[PDB]
Structure formats: structure tokens, C-alpha cells
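Q: This is the structure I want to talk about, given as C-alpha cells.
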Amino acid sequence: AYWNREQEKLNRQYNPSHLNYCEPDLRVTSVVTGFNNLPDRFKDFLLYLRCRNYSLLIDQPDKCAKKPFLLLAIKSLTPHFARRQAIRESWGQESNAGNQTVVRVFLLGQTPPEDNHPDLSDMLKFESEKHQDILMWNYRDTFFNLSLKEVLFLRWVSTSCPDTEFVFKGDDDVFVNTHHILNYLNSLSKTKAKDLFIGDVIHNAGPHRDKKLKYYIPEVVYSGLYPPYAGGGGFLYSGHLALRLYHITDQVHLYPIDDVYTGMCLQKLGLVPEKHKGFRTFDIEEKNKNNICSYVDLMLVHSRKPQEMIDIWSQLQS
Amino acid sequence: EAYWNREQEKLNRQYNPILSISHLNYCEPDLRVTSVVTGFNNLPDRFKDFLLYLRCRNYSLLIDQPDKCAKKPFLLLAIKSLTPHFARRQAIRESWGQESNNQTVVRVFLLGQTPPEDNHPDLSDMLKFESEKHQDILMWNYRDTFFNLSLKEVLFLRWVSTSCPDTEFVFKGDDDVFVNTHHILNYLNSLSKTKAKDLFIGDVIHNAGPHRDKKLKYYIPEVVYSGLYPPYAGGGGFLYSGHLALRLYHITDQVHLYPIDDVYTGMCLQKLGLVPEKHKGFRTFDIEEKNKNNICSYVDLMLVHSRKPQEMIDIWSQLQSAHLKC
Ligand SMILES: *[C@@H]1O[C@H](CO)[C@@H](O[C@@H]2O[C@H](CO)[C@@H](O[C@@H]3O[C@H](CO[C@H]4O[C@H](CO)[C@@H](O)[C@H](O)[C@@H]4O)[C@@H](O)[C@H](O)[C@@H]3O)[C@H](O)[C@H]2NC(C)=O)[C@H](O)[C@H]1NC(C)=O
Ligand SMILES: *[C@@H]1O[C@H](CO)[C@@H](O[C@@H]2O[C@H](CO)[C@@H](O[C@@H]3O[C@H](CO)[C@@H](O)[C@H](O)[C@@H]3O)[C@H](O)[C@H]2NC(C)=O)[C@H](O)[C@H]1NC(C)=O
Ligand SMILES: O=c1ccn([C@@H]2O[C@H](COP(=O)(O)OP(=O)(O)O)[C@@H](O)[C@H]2O)c(=O)[nH]1
Ligand SMILES: O=c1ccn([C@@H]2O[C@H](COP(=O)(O)OP(=O)(O)O)[C@@H](O)[C@H]2O)c(=O)[nH]1
Ligand SMILES: *[C@@H]1O[C@H](CO)[C@@H](O)[C@H](O)[C@H]1NC(C)=O
Ligand SMILES: *[C@@H]1O[C@H](CO)[C@@H](O)[C@H](O)[C@H]1NC(C)=O
Ligand SMILES: [Mg+2]
Ligand SMILES: [Mg+2]
């Protein structure tokens, strides 16, 4: 498998370019058997795997001027204006209660015209100027570039928010019980809090070989099993681990699934993420969707629409 | 026995002397319906809201484009949309919904309110910025819901009569369909004066009935509506003359609002003595699968349902040279 072989090469190089080679890696079309018959997203991933020095087009350099207790980092796409606004008004509110600063950033790439995306750049600039919470990098925002979104976000944390006590990274289609998370973080002993990483962790998972699935991975790309990883909509970790995570990203090749890439970085650090039952990545039962007390005892639910996020958050306040 | 049918019968008696509280601007709750409609308390909330406020339709225009038709348009594009649908509207602006010219084509998006009381995110400042930039937003001060779409129809027809009465033709459609606007212009220019005067074409269905399955999107209880629907064009868009648009609005006062907007339009057409015409170019159920990847499939149709914003821009881009390939 290509990724396995290339990761083995990377280990040798770091125990005596893959970071700023941004020309097409034309060799992959010869080393990967059946390359021409692969879907375009795999072609783009393999051809441009070795480039990750993308620039920040929209920054919020003063987002963490005061040391945050919790940084909310939400992955989003340019046209998702309603999702971002509902998060701003509901569980993603910035706050300062009890000297525990909560700050919010949305993580965006480019939706370029070459991919037939509508030009929403002026709307995005208006949103950025109004809400001061948009981080946007100059790369093609795609599913297979989400591990790139992860690395560039971790880079931003190291340069612009290195002192945040904890980090929540999640999707813009989940409801998050931020009160439950804050109570959980404040209940942690210093021992568990230093290297906290929790979520919906699955062990001994493998790459999907069914070509019809969303997260299909060919045998020529990756072989073997996945490391333990938290996926399904969000995970929570300490700022200390965020710095260790970013430092190790150079030593791990990007992977088409961002949550698997994060698990690889944790495994290279010698850490095992812990499953927490409050991460309901497969939603809750049907009858309980409109029972607010079913949201009291969990961290997040996947998935909810913008209107539902505001409605649940409103009822949650009482 | 059905509520809408009985109330429409009362309305017919008022407007037709041969058959021998306002229904247009009473905007308090019609508290009588909770006793006259059997099982009212067990109806879904959208039916309760529909029945309680049926007699109100004098809603105000919050965002207007009063000079949209300062030059006599040949074709007015009116697209139904919701506040958060920024990507759909922008893709339409860049592709098939471009305004163009001596055949003026103009574009408006038809919006209601997505109020905070209904837990909608506050996107009002974004919408105002969008309106100031593109000048194609029409927004009325009513609750924008599926069962209020016939209100969107009535209020749009009112705007045509007051602000765009001289447009030669009107296309009303959804913000999730691709429209071959070139094909529509060629079709309109091929019309005789006789056929063009009362043009109304689309995906017309005859002898359709209300869905009684409580789980379906367009479910209608037996206590609300009985019998069959009139012939009506639905499924994503229809095309008609501006002369007929004025006749359509004039008759709206004589027809009670209905929870399905396209059925309401068919009711108005039937009251005028007109029958909408089926046109094969309205592909409301999409095209075949392999044909989706052939731009030649799009050169000889009016619209396709449905397409995403990127797909709209991609198809429109390939259509500009389809005359060389097809
Ligand atoms: C289509 O759009 C219509 C216009 O937006 C919608 O009509 C609105 O419907 C809402 C309910 O969804 C009504 O709001 C309710 O009003 C009643 C009565 O409030 C009045 O009386 C109370 C005291 O009893 C007083 O405090 C208020 O100031 C009012 O004078 C309340 O009891 C409810 O709690 C709720 O506020 C709107 O009044 C009504 N607006 C108008 C202009 O008619 C309609 O619902 C939409 N239809 C569909 C199918 O979605
Ligand atoms: C992840 O994001 C990166 C950066 O946006 C993407 O790399 C870019 O990929 C496009 C193709 O999708 C490249 O454009 C192409 O360049 C070749 C050069 O021969 C040309 O033949 C094509 O017509 C097209 O212009 C672009 O150069 C490249 N940018 C950089 C800086 O490398 C990448 O595709 C994204 N990956 C995934 C899996 O989506
Ligand atoms: O190209 C993309 C696709 C998705 N996302 C974000 O990734 C998260 C999860 O996406 P999705 O719900 O489609 O994936 P799934 O739940 O099926 O794993 C959402 O916040 C999206 O906005 C993104 O940032 N870029
Ligand atoms: O409350 C609403 C709901 C829908 N729409 C518009 O109605 C059109 C068709 O709606 P949809 O595709 O969701 O329904 P369909 O009849 O295709 O199942 C679209 O342009 C929507 O933006 C609207 O204007 N207000
Ligand atoms: C990254 O580095 C390479 C050279 O190492 C350079 O050519 C490229 O422009 C840089 N930036 C981007 C956006 O790739
Ligand atoms: C409609 O008209 C009635 C009486 O003229 C008025 O009471 C009502 O408020 C109006 N509805 C509006 C402006 O929404
Ligand atoms: Mg999701
Ligand atoms: Mg539709």
C-alpha cells in the first residue's frame, strides 16, 4: 500500500520534500497500480500529498488575546452561513464567566470557481468582519483535504492560541452541550487533564473496501487496520496535547480521513484516546429527540439542523 | 364536509350572485375553526396555523426592488427561496438566472420571514447585504413556510400587477432546479401572438388527488380538503405570459389560500376558464442517469429537478458550447 510504504520512508528520514513540494507528484501514477482507474479525489490526494505550506487568507490574530479556558474550533464550508450563525447564537457563544474564557473559530478552506462553486467571497468577508471568527486558508476545501484542515488548524493553535487550556474540534452539523463539556473539564483531576483526548473512540476499525461507501479506501492506498480514533462529529482535548499533536504532524503523512489522521498522530505520541459515551455520533433514539432531558447527559449529538440547534439550546437553558 | 371546500363554497356565493368577517385582511386568529374542524387539536401544527390565519393576506413588502422592471422585460425570472439559501441564489445569478439584454431578462427571488421566534438563525444582516449588492431580493413580512407558499404566490402576483405589469412573460420556479434559459427564450420567440397571449405551460397533471398518507410531505386530511385537484403545473417551475399574470392576480381574492402553492395556482387558472398545458421540457423527475453526463441532454429541455449550486454552474458552462457538440 502506498501510504504504508511512504510512512515507512518518512520514519527513516526523521531518524537519520514532503512538506513544501507543491508540484504534482507525477511518480504516484506509476507506483500506484490502477492509478488511472481511481476516483478523482484519490488522484488529487496522491498527486498533492506532499504539499502543506498553505497560507492563511483570513486570520483572527487576537482571538486568544486573553488565555482561553476552552477553544471551540468548528469545521465548515463557505456556503454554510446558516450553520455557523446558529452555532454563534447557541452552543458556540463566546463567554467569560468565572474567568473561564470561551472563544470560537470556524475553519474554512477555499471553494474555488474552478470547482464550479458560486462566488460567495464578498458574503464571507462581510461575515468575517461582522463576527470576527473566520479562519480561512488558501487550499481546496474537500473531504480528503480535511487532515490538511487539521494540520493547518493545529499550526494556528501553536502560533496564535498556544495557551488555551482545552480544545474542542467538531463539525458544523452537530449539537454540542457546551455546559456539559465545561462541567466535565472542571471536574478533571490534573493527571487526566494534562493529556486529555476523548470522543467516540472505536478500536480495531479498518478501511472500508466497498467502493460505494463515503469513506472507501482502496487496498493500494492503505493496508492493515486503523489506530484507535475518535470520530463521528467531534472530540475534546487539552491545549498541552494540541502542541504535542502539531509537533508530530510533520512525521505523519496526511491521510484522506481526518479523524484517522489524528488517531495516527496520537498513536505516534504513545497515547490512546478514551471513549466517552456522551458522544452520540449515531444520534439518540427516535422518541427522545424532542425530550430536552435526553440532551442533559451527553456531550454532542449528530446531527442537527441550524433551527434545531437553536431550539435545543433554548430549552437547555432551563 | 371538508373545511376548505365549504369555505370556498361560501366565497363562490359572495362573488357569484347567480348562485343566490373579511377573508382577506382578518389577521387575528380565527378561533371559530377550533370547533368547526373536527379533530382540530390533533392536527399537525402546520394545519392549525394554516386554518387559524387563513383569512389574512395583506402582508407588507419589507425589501422591494421597485425599479426592477423600469425597462419593459421580455422575461421575468421569479425564484422561490428561503433566507439561508445564499449558495442557491448566487449559483442561479451566475448561471441560468443572469439578467441580460433588446429582450430584457430580469430576476427576483421571492422570500418571506425566517423569524427568530421560530428558532431560525438571525441572517437578516447577510440578507440586507445581499439585497444591496444584487438588487434582486423581494421579501414580505410573513412566516415563510411550505404551507404559506400559496401566500408567496399571491403576494408575488400582487407585486407583478403593481411593479412589473408590462413584462411579456413570467417564469416562476424553485431555487434547486436548473433552467435552460436559452431554450425558454427560443421557445417564447417562436410563439404566435395568439398562443402567447394566454400561455401557461409546465409539468401539468390532471385528476390528481390529495395525499391521505399522514407520513407524506404533501399529506392533506379529509377534514381539510375533499375531492380531486384541478389541473395544475408543479414540480419545480412553470412559464406564463404577463397578461395572464395580471388576470391571475385579479382572481386570487376569489380563491381561499391552500397549503400547496401549485394547487392554488391551478385553482386560479380553472376559475379563469383556462387549462394549463403540459410541455415535455419540464423534467421535474430529472433525466436518465447516463444522460446526466451528456450536455446534449440539456439543450432541448426547459428545466431539470433537481441540481445543486455547483451542478448549476457546471451545466450552464458546458451548455454555452453544446451547439458545437450536439
Ligand atoms: C403564514 O404566515 C403568517 C404571518 O407570518 C403566520 O401568521 C402568524 O402565526 C403566528 C403563529 O405561528 C401568530 O403568532 C401567534 O399569535 C397568537 C395571538 O397573539 C395575539 O394575541 C396575543 C394575546 O392573546 C397578544 O399578546 C399578541 O400581541 C397578539 O395580538 C399568540 O397567542 C401565539 O403565541 C403566537 O404569538 C401570528 O399572530 C400570525 N401573524 C399574523 C400577522 O397573522 C402563519 O402562522 C403562517 N402560516 C403557516 C401555515 O405557517
Ligand atoms: C487539497 O488542496 C490542494 C490545494 O488547493 C489541492 O491542490 C491543487 O489541486 C489542483 C487540482 O485539483 C491543482 O490545479 C491543477 O494543476 C495542474 C498542474 O498540471 C493542472 O494540470 C490542472 O489543470 C489544475 O490547474 C493545483 O495546482 C493544486 N494546488 C497546489 C498548491 O498544489 C488538492 O487538489 C486538494 N486535494 C484534494 C484531495 O482535494
Ligand atoms: O469538504 C468539506 C466537507 C465537509 N467539511 C466539514 O466536515 C464536517 C462533517 O462533514 P459531513 O457531515 O458531510 O461528514 P460525515 O458526518 O458524513 O462524516 C462538517 O462540519 C462539514 O462542514 C469540510 O469542512 N469540508
Ligand atoms: O418554506 C419554504 C420552503 C420551500 N421554499 C421553496 O420552495 C421550493 C421547492 O421546495 P422543495 O424543493 O424543498 O420541495 P419539493 O416540492 O421539491 O419536495 C424551493 O425553491 C424552496 O426554496 C420556500 O420558498 N419556502
Ligand atoms: C510552499 O513551498 C514551496 C517551496 O518549498 C513554494 O513553491 C510554494 O509557493 C509554497 N507555498 C504554497 C502555497 O504551496
Ligand atoms: C390587514 O388589514 C387589517 C385591517 O385593515 C389590519 O388590522 C391588519 O393589521 C393588516 N395586516 C397586516 C398589515 O399584516
Ligand atoms: Mg455529519
Ligand atoms: Mg425541490
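In order, the residues displayed for chain B correspond to 56-75, 90-170, 173-397 in Swiss-Prot numbering, which applies throughout.
According to its header, the structure was obtained by X-ray crystallography, 2.0 Å.
Using N, Cα and C of the backbone, Cβ positions are placed for all residues, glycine too.
Straight from Swiss-Prot, here's the annotation block:
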MUTAGEN   B:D245 to A  Loss of enzymatic activity, no loss of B3GNT8-binding
Q: I want to check the contact list for B:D245 (mutagenesis position): same chain, sequence separation of six or more, C-beta distance under 8 angstroms. What comes out?
A: B:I148, B:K149, B:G307, B:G308, B:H376, B:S377
Q: What's the straight-line C-alpha distance in angstrom from B:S75 to B:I90, 14 residues unmodelled between?
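A: Here the endpoints' Cα atoms lie 20 Å from each other.
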Q: Quick check on the gap: how many Å separate the Cα of B:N170 from the Cα of B:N173, given the 2 unmodelled residues in between?
A: 5
